[PDB]
Amino acid sequence: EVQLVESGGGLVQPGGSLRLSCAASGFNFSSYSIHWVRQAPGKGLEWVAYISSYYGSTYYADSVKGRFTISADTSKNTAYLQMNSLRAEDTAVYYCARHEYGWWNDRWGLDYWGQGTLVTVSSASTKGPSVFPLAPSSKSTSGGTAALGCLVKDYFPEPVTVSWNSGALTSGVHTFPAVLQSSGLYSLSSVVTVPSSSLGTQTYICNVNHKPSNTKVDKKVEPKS
Amino acid sequence: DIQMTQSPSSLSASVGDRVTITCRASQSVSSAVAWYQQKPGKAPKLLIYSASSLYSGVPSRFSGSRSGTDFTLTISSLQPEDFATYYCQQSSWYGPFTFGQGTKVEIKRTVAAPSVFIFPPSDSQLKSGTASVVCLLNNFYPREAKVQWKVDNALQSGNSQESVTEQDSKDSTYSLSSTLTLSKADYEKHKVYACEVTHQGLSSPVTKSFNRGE
Amino acid sequence: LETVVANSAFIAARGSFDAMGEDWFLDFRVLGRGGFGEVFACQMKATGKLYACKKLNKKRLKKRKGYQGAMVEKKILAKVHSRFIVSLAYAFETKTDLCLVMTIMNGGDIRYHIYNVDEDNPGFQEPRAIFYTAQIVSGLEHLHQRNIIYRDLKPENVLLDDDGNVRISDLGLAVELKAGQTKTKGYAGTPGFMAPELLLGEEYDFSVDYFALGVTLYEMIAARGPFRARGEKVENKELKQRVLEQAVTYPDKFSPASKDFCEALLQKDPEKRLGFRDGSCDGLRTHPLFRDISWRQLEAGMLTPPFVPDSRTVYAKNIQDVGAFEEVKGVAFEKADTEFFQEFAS
Amino acid sequence: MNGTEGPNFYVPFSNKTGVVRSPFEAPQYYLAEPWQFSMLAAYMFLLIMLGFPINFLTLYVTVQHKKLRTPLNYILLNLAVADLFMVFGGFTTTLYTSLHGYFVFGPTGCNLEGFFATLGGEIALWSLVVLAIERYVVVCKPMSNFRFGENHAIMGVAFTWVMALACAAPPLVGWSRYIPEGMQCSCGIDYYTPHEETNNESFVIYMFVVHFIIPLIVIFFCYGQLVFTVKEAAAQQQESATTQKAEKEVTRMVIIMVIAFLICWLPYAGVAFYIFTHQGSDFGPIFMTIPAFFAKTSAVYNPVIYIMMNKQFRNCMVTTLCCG
Ligand SMILES: NC(=O)c1cn([C@@H]2O[C@H](CO)[C@@H](O)[C@H]2O)c2ncnc(N)c12
């Protein structure tokens, strides 16, 4: 069923060991195969390796070979993937597949997938955001409507939330998806479009709240000379 | 394994259109194909199993047909919630499982040009030792666009990162940020920061630029 | 040529049918050459019903010294009958042969159907093989409950009736164990359908029939035995070595359930061989393979067979393409032989 | 009268050139030319060269396969033996004599050659009849609740011999006579004149009725029935491609089989009958060699038809040729 909840979350260092473990229940694992399917963030679905109860056939994908050691349990229906070599492509919101066994020799798709809990492979340390103003565009795109924003840079772990004027401004706000930088720290920009005529007559302050470090920074954004 | 090749790579169709996407497996897998709907930050939903048999609790606008090597998923009437990436899959009960490359179904609307804004790095940004110049392309359609960064007319490559917002609920436009990252030391040896935007909505490349001082 | 004409005349007779001695049965074409002499179709003039008549030629009996084998088949089949063991109707003799007249199975034999399903694609698909395996199991079980070791079982001795249900037949290479033994030596059976124990001349129990079941199931799907290649069968000596030494190979045509099941039966050692361990034959039935089979309905004959034989086109063997064995080179019968011949007739 | 009757010869070239004497002592060149004798000798050599291997193979192959040893092949073996009688009795003698251009074995030789040639051809004739009977009985089933066994086959074989002797033996005891036919290098039955004084007339009537008309009726009956049966059966069995192909094949074969019986004995019957109904019909000496050509060639074409064109024999021959 839908109850295939990862309980193997948390950061784990590259080359480390963490045993991803399916909280599988609502069915009996012996007519199904709990082979590990990984939805990598903003990227397509892939297969890791086969899992079987009685049958005991296990086969890897040709890209995770010997970097994981499959294991299984039918006393709780948990399927444990041992981690023992990791890269950075082993970051995914892991899900547990559930695949029907035939009714003659029938192959089906994967009936259910998990609710996931994020697993990350990273060497980066905790560090709140430095919040810099992205000053108004008024040296080009003059008059009418001007855009301004805040660059929220060098934070980790994700997420970071950005609001404007303590949540009083949220209209016309486009908060872009995070991009992984070379450092191993995420950065994004949040922008808001405002009247060019309101500039230097209204203060626009981005209120940045990074929950993992409990780091809150209110950074004023004003036209510069 | 058995390679799964999705076609078309992307398509753009309006609401209430009949959309058929095709998937070709390199080797025949018999009737043993599935189709998924993936919308970002959600669990994949199974649509079709056995190449053509609907999964329970899936709308009846989705259907699949065909066998051999050429498999199909058909959406009879497109909806504004059928903005998704659709993945085909081959299954085997004694072989590998392999997925497609995804077919991007885009919800179509009229062409729109981007309003182009360039934002200076502040002095505060310079203190960290980095200068980020951010270019915003606001409310344009289609999603595809090309941003070219030029500093002093020198092409910038391999030091800029692009991020595109997920489709706006405002009117079904896209916005795109292109962030050019330089050192402070490079920034202070430069002057002209130009963001050139080439897009379908535009009839010529539009350059927005500023000179250092902000 | 003439063989098609003879087949056509049989078909003509069948059509009429659908709608002792040699002076009591009108004789048609042979349907095979059994273990002992011919097995031809024939018809009672007194009721207009078709029967197969396994004739055991007096000549061929003397040559092979097949006197024991004849008596065994008679006494066992005469006493033992089920829904998966053919009825025996008459035991008389004629001028030149001893006769056992048994009920028709004008649907052909499983061996025939392996290649007849499609010449360029021999062997059945998974549902059809599974179905037949389940029916064979019920027939074997019926023998085992009566404490009979068959020591053989092969596709050509598994006959289809008109409906498309299969039955085992021919109990001439069997032995009925008494209470006081549970294992016995021998060398009974046809090579390749004989278990390791049989070949080594060792004592064996009921196990050997389950080995044969494994060989049968494998052969239905792959169109070859576990111990020989497609459309080839090696010499008895080499075949004996294959059975004893070789581990079974499998394609992925098999489902995991069928693969595992087949392995369990083709296991070498009676103790690890799935089947009757003198507990139940229903331990075998618990295997996941039979989740697609309803045993209660199977035993009651209420399940629809996967293939239904045509009632016009007969799938019995062509006459001149059946087996053969030499008749005597001048060799005149012993007193003993004559005494057996009179005794056989009832 | 198309020839000249004598005490023990019948030249089918009438005496009117004043050189026509006994062809047992006179070289014949006044009713044939030297080239015609060379062609005769060539032809007789051919019939031996083909006939002996074909018939030897028929006997040979049967010993090596179980299924051939069955009762229904006995008559076929008998046919092959019959043909061989014609080869060594008729053909070989005629080959020797032709190169002298006349018959050099004398009146006694003529009786010998005529006996073996007739015996051969008659066993062959009655074999074809018996074979047709067996096919009719087995397939059309006029009598039911009987099994065809070894004994019945043997009776069938014996019957052909008895009927053959019934024809070959009479000209030796003066009921008709053997006398030279054709180019005077083979001896046939006298029927060229139904002359009372030599008893030709009664013999010709006996032959025509019992040994041609009777066979002809039986052959037509049996094969007519067989084709009828097979068409009906095939109509009720159009659920197999094989049966339809077979039906066409069998019908074609039966036409060939009937024609082959006709060709062999019809010339003798035709000529004899015409001469019986009206006497004064003149024919040449070479004309009387024509019936002999047709009859003698059946030693080759009968086993080709009745052995080679059967599935069972074919398989067996291939196995034996590929080591056996
Ligand atoms: N003994 C029997 O009752 C029969 C054996 N055969 C054929 O005879 C062959 C040799 O046993 C088999 O493979 C079948 O083709 C049969 N064919 C049809 N009906 C039957 N009752 C039998």
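Cβ coordinates are placed from backbone N, Cα and C, and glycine is handled just like the others.
A mutagenesis experiment is reported in Swiss-Prot for this position, D:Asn2 to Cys, and the note states: Stabilized by a disulfide bond and normal light absorption; when associated with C-282 and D-15. D:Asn2 (mutagenesis position) carries neither a helix nor a strand DSSP state and counts as coil.
In the structure as shown, the Cβ atom of D:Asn15 (mutagenesis position) sits within 10 Å of 13 other Cβ atoms. Record note (Swiss-Prot) on the mutagenesis of D:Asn15 to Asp: Normal light absorption; when associated with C-2 and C-282.
Secondary structure at D:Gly90 (mutagenesis position), as computed by DSSP, is helix. Less than 8 angstroms from the CB of D:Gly90 (mutagenesis position) sit D:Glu113, D:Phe116, D:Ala117, D:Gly120, D:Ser186, D:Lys296, each of them six or more residues away in the same chain. Here the residue is the original one, while Swiss-Prot reports the published mutagenesis D:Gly90 to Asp with the comment Increased thermal stability and decreased retinal uptake. Decreases stability of the inactive conformation.
Swiss-Prot gives this note for the published mutagenesis D:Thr94 to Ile: Stabilizes the activated conformation and hinders hydrolysis of the covalent bond that retains all-trans-retinol. Take the CB of D:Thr94 (mutagenesis position) and look out to 10 A: across all protein chains shown you find 26 other CB atoms.
Recorded in Swiss-Prot as a mutagenesis result, D:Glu113 to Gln carries the remark: Causes shift to the activated conformation.
Among the features that Swiss-Prot reports, Zn(2+) binding site is placed at D:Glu201, D:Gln279, with the record citing experimental evidence. Under the DSSP three-state reduction, D:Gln279 (Zn(2+) binding site) is assigned to coil, being neither helix nor strand.
Quoted from Swiss-Prot for the published mutagenesis D:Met257 to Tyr: Causes shift to the activated conformation. Here D:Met257 (mutagenesis position) comes close to D:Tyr223, D:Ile305, D:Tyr306: these same-chain residues lie at least six apart in sequence, with C-beta atoms under 8 angstroms from its C-beta.
A sphere of 10 angstroms centred on the C-beta of D:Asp282 (mutagenesis position) encloses 9 other C-beta atoms. Mutagenesis annotation in Swiss-Prot: D:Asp282 to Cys, described as Stabilized by a disulfide bond and normal light absorption; when associated with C-2 and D-15; the structure shown retains the original residue.
Under the DSSP three-state reduction, D:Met257 (mutagenesis position) is assigned to helix.
Note: the CA-CA distance between D:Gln279 (Zn(2+) binding site) and D:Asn15 (mutagenesis position) rounds to 17 Å. Chain B lies within reach of none of the recorded positions D:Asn2, D:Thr94, D:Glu201, D:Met257, D:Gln279, D:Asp282 when a CB-CB distance under 8 A is required. Each of the recorded positions D:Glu113, D:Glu201 was assessed for Cβ neighbours inside 10 Å, and the highest tally belongs to D:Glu113. For D:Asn2 (mutagenesis position), applying a Cβ distance below 8 Å and a minimum sequence separation of six or more within one chain yields D:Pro12, D:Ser14, D:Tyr192, D:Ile275, D:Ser281, D:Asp282, D:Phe283. Rounded to the nearest whole angstrom, the C-alpha distance between D:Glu201 (Zn(2+) binding site) and D:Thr94 (mutagenesis position) is 27.
Around D:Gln279 (Zn(2+) binding site), a 10 Å sphere centred on its CB holds 13 further CB atoms from the protein chains shown.
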